[PDB]
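Contents: one structure, followed by commentary.
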Amino acid sequence: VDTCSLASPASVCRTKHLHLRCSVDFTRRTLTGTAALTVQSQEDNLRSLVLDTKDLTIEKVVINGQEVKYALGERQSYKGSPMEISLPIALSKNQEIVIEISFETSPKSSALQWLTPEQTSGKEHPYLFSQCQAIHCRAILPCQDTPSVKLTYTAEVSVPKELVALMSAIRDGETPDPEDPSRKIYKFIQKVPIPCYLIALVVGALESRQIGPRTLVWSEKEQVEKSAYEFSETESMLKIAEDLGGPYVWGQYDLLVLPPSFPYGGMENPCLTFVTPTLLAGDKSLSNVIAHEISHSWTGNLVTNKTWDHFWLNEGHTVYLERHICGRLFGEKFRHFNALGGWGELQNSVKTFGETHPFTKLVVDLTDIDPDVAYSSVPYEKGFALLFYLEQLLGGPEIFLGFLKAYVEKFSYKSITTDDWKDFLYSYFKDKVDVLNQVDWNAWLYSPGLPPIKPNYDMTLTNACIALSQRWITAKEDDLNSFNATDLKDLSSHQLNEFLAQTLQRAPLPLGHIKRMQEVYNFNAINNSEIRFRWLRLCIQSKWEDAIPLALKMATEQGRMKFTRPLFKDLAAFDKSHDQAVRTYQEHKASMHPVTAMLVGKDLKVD
Ligand SMILES: c1ccc(NCc2cccnc2)cc1
Ligand SMILES: [Yb+3]
Ligand SMILES: [Zn+2]
């Protein structure tokens, strides 16, 4: 039961393939065309079925060359409106038909952001990008919008001829549009079955540069050189991912670097990972996000969660693989450092929600909950903490990586629940079942709050961060002079970040301390987005007015929700910036990403 979808479930029928033929109209901000669904009945005598839709305009539905009857149900908030289609002939079990739906999107499509030329790098052309996860695919095309169904797809996309279209698929050529010579048609094929949340489309003034044997980087011209360098470790990460997970089956691993309003650090669209330009630190320091997106090529895209209640399967195993990639590249002490930081972020998320909040559960119940509202670090870090704890219980990383590989092999091309995972865990480790039975499954999987057991972490790289943070927190006024730029001498960017994270957990600090920190460390000069984010939060929570314009600028000049949401909230909580925060939100709202706009608005208690 997928409680987020209004469509016929996989038990009733299942989409096998989508052929998408559409045209991107920047003047109207609509995508217009046809979705031909090849649908296989799972039932005897099937006479109707139901698809998800959201703010779609349906022109007609055609089966066997003729228009058929359909009806759009009443809108159910964020889930959209169900579309019931009356089949012309009753179908037997396993019979397949093709249903061709003519449709057009709304400019308000929660799947899409339409950018004016002035919102891009080049300032001449507009730009469009999608983001379907979790349940926004229904906002682009009518579909069974549930990850419990996997389909192949092909697409032909007509765009203004000066622009480029890309999708989560292999590029299959380009031509002039025979119906409109100011246009080009780009073609795409995705031969590996995917859940519909992995369908993606970008259209803009895109250039590419090759950075490995199976990876091009795509962006506007002004970001291409910087991106090629930032992500140069991509091939080496892919090789390691393939060693841990099995064959990379998707063909290409390209990267697309989006404009700054892109709402997530990255999105694992198959063949074309989408990433935030806030990763462009200049020193490859935020490359863990690439490792994470690469890892999804196995955990998430090959083995997929059956419903969003089981999202942690996708994320926990991805973070687990991500951290192994980073440990291979930079050493086991480094894996433990990132693991231990992740526990910190989990502490934060639980503290923010409250230790009894249902969204701090590992398996959640999304009945009547917008998935975008529930989204947090919990499934990532609670899921990782579970896997790390099991690793230590069951004999160590080599042993647990054997399990992870066998798990991917077992459930490739399938969608699964937590009980499937747990069942296979018990099967794989059946000689260690007595150890497995010592795990508090109910607490770990189903209870709110921090997990019942914290794993063991190497502290080596973290000690200096904690030590410096403690010096600052325990400092009195007459200790401030002792701080000096040399305190940072032997700290990496990852350590400066962890120092700020540790300090931010005890915020506010006295204003005099924060002013001193700027004096001696000049954190205002650091443009690493993770570091700047935490520093600005520490400044604002410690009531430093000078930081207000800095925080407002970062909150609005990029749109990664990880950064924009807490910055707006912090600025709302500070009396001196509260009205500015609300005003700035109001002014920027119309040009923000629709989901980001909705969430910041809720956070601010606005509109
Ligand atoms: C992208 C956007 C929203 C979601 N939401 C599903 C979800 C959130 C938190 C916990 N469990 C499941 C997932 C991906
Ligand atoms: Yb003193
Ligand atoms: Zn992920």
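Throughout, chain A uses Swiss-Prot numbering, with the displayed residues spanning 5-611 in order.
The deposited model was determined using X-ray crystallography, 1.9 Å.
In case you wondered, yes, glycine gets a Cβ from its N, Cα and C as well.
Annotated in Swiss-Prot:
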type: BINDING; residues: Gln135, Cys136, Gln137, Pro267, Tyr268, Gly269, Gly270, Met271, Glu272, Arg564, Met565, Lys566; note: peptide binding site
type: MUTAGEN; residues: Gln137 to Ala; note: No loss of activity
type: MUTAGEN; residues: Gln137 to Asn; note: Aminopeptidase activity almost absent, but keeps LTA4 activity
type: MUTAGEN; residues: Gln137 to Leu; note: Aminopeptidase activity strongly impaired, but keeps LTA4 activity
type: MUTAGEN; residues: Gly269 to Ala; note: No loss of activity
type: MUTAGEN; residues: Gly270 to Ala; note: No loss of activity
type: MUTAGEN; residues: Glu272 to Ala or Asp; note: Complete loss of epoxide hydrolase activity and aminopeptidase activity
type: MUTAGEN; residues: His296 to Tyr; note: Complete loss of LTA4 hydrolase and peptidase enzyme activities
type: BINDING; residues: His296, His300, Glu319; note: Zn(2+) binding site
type: MUTAGEN; residues: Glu297 to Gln; note: Loss of aminopeptidase activity, but keeps LTA4 hydrolase activity
type: ACT_SITE; residues: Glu297; note: active site, proton acceptor
type: MUTAGEN; residues: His300 to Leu; note: Complete loss of LTA4 hydrolase and peptidase enzyme activities
type: MUTAGEN; residues: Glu319 to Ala; note: Complete loss of LTA4 hydrolase and peptidase enzyme activities
type: MUTAGEN; residues: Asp376 to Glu; note: Strongly reduced aminopeptidase activity. Abolishes epoxide hydrolase activity
type: MUTAGEN; residues: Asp376 to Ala; note: Strongly reduced hydrolysis of peptides starting with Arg. Small effect on hydrolysis of peptides starting with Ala. Abolishes epoxide hydrolase activity
type: ACT_SITE; residues: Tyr384; note: active site, proton donor
type: MUTAGEN; residues: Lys566 to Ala or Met; note: Strongly reduced affinity for peptide substrates. Reduced epoxide hydrolase and aminopeptidase activity
type: MUTAGEN; residues: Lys566 to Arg; note: No effect on epoxide hydrolase and aminopeptidase activity
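Look at the mutagenesis positions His296, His300, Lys566 and count other Cβ atoms within 10 Å of each Cβ; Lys566 has the fewest. Per Cα geometry, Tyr384 is the residue among the recorded positions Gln135, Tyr268, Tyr384, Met565 nearest to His300 (mutagenesis position).
Closest to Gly270 (mutagenesis position) by Cα-Cα distance, out of the recorded positions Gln135, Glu297, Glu319, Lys566, is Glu297. With a cut-off of under 6 Å between the Cβ and any atom of ligand 1, the mutagenesis positions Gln137, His296, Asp376 reduce to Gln137, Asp376. Only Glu319 of the mutagenesis positions listed as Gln137, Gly269, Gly270, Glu319 bring a Cβ under 6 Å of any atom of ligand 3; the order follows the sequence.
Within 8 Å of the centroid defined by the CB atoms of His296, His300, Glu319, the record's Zn(2+) site, lie the Cβ atoms of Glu272, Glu297, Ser299, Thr303, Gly304, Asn318, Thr322, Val323, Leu325, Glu326, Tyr384, excluding the listed residues themselves. The shortest Cα-Cα distance from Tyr384 (active site, proton donor) to any of the recorded positions (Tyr268, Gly269, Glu297, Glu319, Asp376) is found for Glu319. Per the record's binding annotation for peptide, residues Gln135, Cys136, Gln137, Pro267, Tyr268, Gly269, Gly270, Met271, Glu272, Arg564, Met565, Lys566 show a top Cα-Cα distance of 18 Å.
Ranked by Cα separation from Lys566 (mutagenesis position), the mutagenesis positions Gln137, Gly269, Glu319 are led by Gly269. The local packing around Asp376 (mutagenesis position), expressed as other Cβ atoms within 10 Å of its Cβ over all shown chains, amounts to 19. Across the structure, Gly269 (mutagenesis position) and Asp376 (mutagenesis position) are spaced 15 Å apart at their Cα atoms. According to DSSP, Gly270 (mutagenesis position) is assigned to a strand segment. For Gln137 (mutagenesis position), the recorded positions whose C-alpha atoms fall inside a 10 Å radius of its own C-alpha are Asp376, out of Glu319, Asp376, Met565. The Cβ neighbour count for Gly269 (mutagenesis position), using a 10 Å radius over every protein chain in view, is 22.
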